[PDB]
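Q: One structure is given below, represented as structure tokens, and several questions about it will come after.
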Amino acid sequence: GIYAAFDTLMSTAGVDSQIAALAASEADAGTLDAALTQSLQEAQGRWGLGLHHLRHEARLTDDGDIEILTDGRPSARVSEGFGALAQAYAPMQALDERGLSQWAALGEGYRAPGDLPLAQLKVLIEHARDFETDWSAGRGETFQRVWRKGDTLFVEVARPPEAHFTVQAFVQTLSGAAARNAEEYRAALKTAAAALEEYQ
Amino acid sequence: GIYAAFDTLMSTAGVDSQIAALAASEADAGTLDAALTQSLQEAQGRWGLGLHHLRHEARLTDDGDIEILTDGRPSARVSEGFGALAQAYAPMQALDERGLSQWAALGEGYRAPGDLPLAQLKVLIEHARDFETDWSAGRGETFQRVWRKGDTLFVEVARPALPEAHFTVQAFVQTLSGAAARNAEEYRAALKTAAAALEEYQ
């Protein structure tokens, strides 16, 4: 029931969550919650809603539902459907003329230009702490940006009914030492763009 | 009195705190606490103790003393003298073979190499958020580093100066705030200011 409903929601993001199978295997609630949350976080990167600055979680409820949270606040219930979920996210969003998010991924603060020479962006990747670029138009009608939070570099390539959920972006991550390598950044952009083109 | 004692402590850092004068004007306790705290923060930049990552405050006590706080915890009282203050700070410090601090100013996290090329440092100043470099060698036996926390860029030039209780000017920190903190051409100018000032003290 509700597990299959979650899987259906995830499928709109191209996320093969397999929650129905996990529940069928008699997983405990903790294992399910962790899986629900990991899947929802992946889906947020795919849907292009522009809410990277919020923490996204999902959890089983006593009444056989799945609660969807942002920053720890109950925001929606899976049983209520796509329209209800889109309505919940809508007031949190800020979209530009292209359908791209106007929020920084890191929250309030400085964002670098999105069209820097690679020679300069390399310095940020290698030597900054957390940082972020604004969107820029890239190859093949796409748009791209990057941010680092802690030891994960997030490389986003995007190409944008209100209740409709679909793949609008792909986020490729580089973690640990990989998060500080500018040539691996170039590779991740190619990966994300190629994946996005496949979905669209 | 205790206000003159604090001024004496501040003088070892080349800080003309004028607390005795503020007290003489019968400023309120909150005003004194703010002035004491601002002065202590300036002194910390001059003494070269390497405690930029800690919050430094100074406040009147109810029994006529001035308490020095580090991260909110009482560390020493001004009435207890230089020896007690140095003993309080010593276990917080981590100094290299040169007498330069081994702590990052920003705390745990990535620090760029000290000898990062100037042109690349400029990119950090213009386009990063918080960032920090390790020490590099400068002219005349000095060493320098730079970091930005929020909207303040800090440029430190140091030349370690002696008894453990001794306080003296070992460094100078020039700051740039607001839009000035993101102007890459400011770095060389601030470096020159700090180096020139340090030379005058020593």
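What you see of chain B is 28-188, 242-282, where the numbers are those given in Swiss-Prot.
The header says X-ray crystallography, 1.4 Å.
Using N, Cα and C of the backbone, Cβ positions are placed for all residues, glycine too.
One mutagenesis experiment named in Swiss-Prot is B:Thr88 to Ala, and its note says Strong decrease in phosphorylation. Lack of phosphorylation; when associated with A-128 and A-160. Swiss-Prot lists B:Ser128 to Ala among its mutagenesis entries, and the accompanying note reads: Slight decrease in phosphorylation. Lack of phosphorylation; when associated with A-88 and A-160. While the structure shown retains the original residue, Swiss-Prot records the mutagenesis experiment B:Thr160 to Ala with this note: Slight decrease in phosphorylation. Lack of phosphorylation; when associated with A-88 and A-128. For the mutagenesis of B:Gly165 to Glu, Swiss-Prot gives this note: In KH311; loss of radiation resistance and DNA-binding ability. The structure shown keeps the original residue.
Looking at the shown structure, can you explain where the listed features end up?
A: The Cβ of B:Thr88 (mutagenesis position) has B:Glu94, B:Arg104 as same-chain neighbours under 8 Å, each 6 or more residues away in sequence.
Counting every protein chain shown, the Cβ of B:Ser128 (mutagenesis position) has 23 other Cβ atoms within 10 Å. DSSP gives B:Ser128 (mutagenesis position) a strand state.
Shown in sequence order, B:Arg138, B:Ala139, B:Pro140, B:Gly141, B:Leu143, B:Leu148, B:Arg172, B:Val173, B:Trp174 are the residues of the chain, 6+ apart in sequence, with a C-beta less than 8 angstroms from the C-beta of B:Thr160 (mutagenesis position).
Residues within less than 8 Å, Cβ to Cβ, of B:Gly165 (mutagenesis position) and separated from it by at least 6 positions along the same chain comprise B:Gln171, B:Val184, B:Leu271, B:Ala275.
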Q: Cα-Cα distance in Å from B:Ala188 to B:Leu242, with 53 residues unmodelled between them?
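A: Distance across the unmodelled stretch, Cα to Cα, is 8 Å.
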